[PDB]
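Peer 1: Here's a structure for you.
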Amino acid sequence: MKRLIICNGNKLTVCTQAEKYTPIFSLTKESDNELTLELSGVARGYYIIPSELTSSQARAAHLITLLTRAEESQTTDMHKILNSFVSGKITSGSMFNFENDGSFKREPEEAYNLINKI
Amino acid sequence: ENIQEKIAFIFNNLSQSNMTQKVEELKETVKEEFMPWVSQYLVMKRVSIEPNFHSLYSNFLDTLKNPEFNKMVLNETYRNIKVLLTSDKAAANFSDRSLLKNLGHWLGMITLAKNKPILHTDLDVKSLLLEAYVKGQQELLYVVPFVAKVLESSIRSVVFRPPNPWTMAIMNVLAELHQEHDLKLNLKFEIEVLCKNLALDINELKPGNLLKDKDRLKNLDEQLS
Amino acid sequence: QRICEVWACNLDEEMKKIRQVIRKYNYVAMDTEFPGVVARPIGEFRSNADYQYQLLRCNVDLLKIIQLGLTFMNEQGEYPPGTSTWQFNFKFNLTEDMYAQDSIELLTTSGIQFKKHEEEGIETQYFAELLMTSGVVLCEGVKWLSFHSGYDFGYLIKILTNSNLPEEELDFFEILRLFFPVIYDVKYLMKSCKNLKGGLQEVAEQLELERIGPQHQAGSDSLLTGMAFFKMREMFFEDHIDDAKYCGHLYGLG
Ligand SMILES: [Mg+2]
């Protein structure tokens, strides 16, 4: 069961497979710097966010941990995309494909052609 | 000597209107043998003492369209700059300090503004700033205004615009100098003006620790004297 | 020592040698190593050559270069005595950086020491400052040879401009012709060369070239590109390459 992240400008949407995908949450970058978390339909009745986390980026990184079942102290490839979007490193419309463990989707054949320049 | 009075006549009445006509006047008057004399005359007798007529002569070079003459002018500019850098830096030589500013302004216009680099083997700008700092306070009066005039043309270059890695290499060295409590206010004000000319913020620059590495300022290649 | 491995400690000492080589040996064969491709653009594109730039733009802006190899030759295809290739090893953390695992696995097998890169690697901003005034870029008379260099020149432009790639492919090439006025892509030239197909290693067996150095590393791959160009130019192009037909064209881009 793979995952997907779309960065369409000021919004980062996290979706899960269902090759249709259903959004889980979206992290909107508001006017000055504010991030807004908007959970999808069946997300508030599924995931519980502890009151210790307050910032919208902390609950976004907590939901990715719940999604990918990563350890408490980890940064998956899904967290790296979240950390890059929040710091504004993703400035173009791009999609990121992930495995169930949060790492980038494995493409053995494409990597072979890149180093070999085939 | 008759030809000598005709090269001076060509540059004496130059303007944007007759620039194309006077470019042809030079070609039929000065042969290939006398070309090195014209580059020496242009830099020493016109460029060095006339800062207002610098875009006039830069446009003359573009209109002339002679790559061999452009290399002679660039070589003569470096030769004249190094004569002033390796000289006696007296505190009363107000004129010699103005020649370096005019030659620095000319150098940036014909290299940086034309999307061309100032080659390291020709003039190493960053080590010039570091060497002048450790040599003394009179060597900074020659170099900081000279460097500020060279970097003025970086804003008019799509390559050397401030986001350039090499431009902020120089601008971060000047940010370290601006932080010194010994640098005089007349040199601090010149760095502030250069930041405003490049649409930069002196507070947003990133000064390093280049001025505290004494073991690196000892083996600097010497361009001053 | 045909290939010199350049780290942060000897970058300035090896730049002195490079600044004198470029005067006599003005042909620069080059290659880069990068952590792969992880992003795909959104939307519909009017051409396949426009999707390739947006795919190139999406990944260069996010990932960072690992290696760069520079080989210097003259018009006759001859090398400087001693060292002709320089391998620049840049800073790269395998924990804090984004990469494709199939690329890191394929680069580890080649022999890339990713722990040395993290601790003793070069900063790309300091390298670009040194390379700007060396005479290798922005200077007339220098010819750049490459092989399928859409990604290779995107990473070079990224560090040379210290900003993101232009949103339009027109502006990417406008700033490309300034730093690199002449570019020869050997893979693009192979389309007019009879029976030459494949990758760098595949094509450097029809030309019968013997590789020097470890495979899939920037220094040895750039050296192989230089021998590929001058051998292919000797059989198929009659020791002359048209500048109005092959210069500036990158494979896939355009
Ligand atoms: Mg390679």
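Using Swiss-Prot numbers, chain C covers 10-263, in order.
Method reported for this entry: electron microscopy, 2.8 Å.
Heads up, the Cβ atoms here are built off N, Cα and C, so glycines get one too.
Below, the features straight out of Swiss-Prot:
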{"type": "MUTAGEN", "residues": "C:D40 to N", "note": "Abolishes RNA deadenylase activity"}
{"type": "BINDING", "residues": "C:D40, C:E42, C:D230", "note": "divalent metal cation 2 binding site"}
{"type": "MUTAGEN", "residues": "C:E42 to Q", "note": "Abolishes RNA deadenylase activity"}
{"type": "MUTAGEN", "residues": "C:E138 to K", "note": "Abolishes interaction with CNOT1; when associated with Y-142 and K-149"}
{"type": "MUTAGEN", "residues": "C:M141 to R", "note": "Abolishes interaction with CNOT1"}
{"type": "MUTAGEN", "residues": "C:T142 to Y", "note": "Abolishes interaction with CNOT1; when associated with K-138 and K-149"}
{"type": "MUTAGEN", "residues": "C:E149 to K", "note": "Abolishes interaction with CNOT1; when associated with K-138 and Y-142"}
{"type": "MUTAGEN", "residues": "C:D161 to N", "note": "Abolishes RNA deadenylase activity. Drastically reduces the rate of deadenylation and decay of CBEP3-tethered mRNA"}
{"type": "MUTAGEN", "residues": "C:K203 to A", "note": "Abolishes interaction with TOB1"}
{"type": "MUTAGEN", "residues": "C:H225 to A", "note": "Abolishes RNA deadenylase activity"}
Peer 1: If proximity means a C-beta under 8 angstroms from chain A, which of C:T142, C:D161, C:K203, C:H225 count? These are the mutagenesis positions.
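Peer 2: Correct list, in sequence order: C:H225.
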Peer 1: For a Cβ distance below 6 Å to any atom of ligand 1, name the recorded positions from C:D40, C:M141, C:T142, C:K203, C:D230 that qualify, or say none.
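Peer 2: C:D40, C:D230, by Cβ distance under 6 Å.
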Peer 1: List which of the mutagenesis positions C:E138, C:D161, C:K203, C:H225 have their Cα within 10 Å of the Cα of C:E42 (mutagenesis position), in sequence order.
Peer 2: C:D161, C:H225
Peer 1: Could you round the CA separation between C:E138 (mutagenesis position) and C:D230 (divalent metal cation 2 binding site) to a whole angstrom and send it over?
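Peer 2: Spelling it out, the Cα of C:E138 (mutagenesis position) and the Cα of C:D230 (divalent metal cation 2 binding site) are 25 Å apart.
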Peer 1: Sort the mutagenesis positions C:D40, C:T142, C:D161 by C-alpha distance from C:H225 (mutagenesis position) and give me just the closest.
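Peer 2: Its closest listed neighbour, by Cα, is C:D40.
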Peer 1: For C:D40 (mutagenesis position), which residues in the same chain are close in space, meaning a Cβ under 8 Å from its Cβ, but six or more apart along the sequence?
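Peer 2: Set apart from C:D40 (mutagenesis position) by at least 6 residues yet with Cβ under 8 Å, we have C:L77, C:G78, C:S155, C:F156, C:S158, C:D161, C:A227, C:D230, C:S231, C:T234.
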Peer 1: Sequence order please: the mutagenesis positions C:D40, C:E42, C:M141, C:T142, C:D161, C:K203 that have their Cβ under 8 Å from a chain B Cβ, otherwise just none.
Peer 2: C:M141, C:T142
Peer 1: Determine, from DSSP, whether C:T142 (mutagenesis position) sits in helix, strand or coil.
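Peer 2: In the DSSP reduction, C:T142 (mutagenesis position) maps to coil.
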Peer 1: If you measure C:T142 (mutagenesis position) to C:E149 (mutagenesis position) at Cα, how many Å is it?
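Peer 2: A Cα-Cα distance of 13 Å.
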Peer 1: Look up C:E42 (mutagenesis position) in the DSSP assignment and report helix, strand or coil.
Peer 2: strand
Peer 1: Give me the CA-CA distance between C:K203 (mutagenesis position) and C:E149 (mutagenesis position), in Å, as a whole number.
Peer 2: 32
Peer 1: Taking the Cα atoms as reference points, how far is C:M141 (mutagenesis position) from C:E149 (mutagenesis position) in Å?
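Peer 2: Their Cα atoms are separated by 14 Å.
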Peer 1: These are the mutagenesis positions: C:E138, C:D161. Which one scores highest on other Cβ atoms within 10 Å?
Peer 2: C:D161
Peer 1: Comparing the recorded positions C:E42, C:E149, C:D230, which residue's C-beta has the most other C-beta atoms within 10 angstroms in this structure?
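Peer 2: Counting Cβ neighbours within 10 Å, the top one is C:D230.
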Peer 1: Which has the fewest other CB atoms in a 10 Å radius around its CB: C:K203, C:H225, the listed mutagenesis positions?
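Peer 2: Looking at the mutagenesis positions C:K203, C:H225, the Cβ with the fewest others within 10 Å is that of C:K203.
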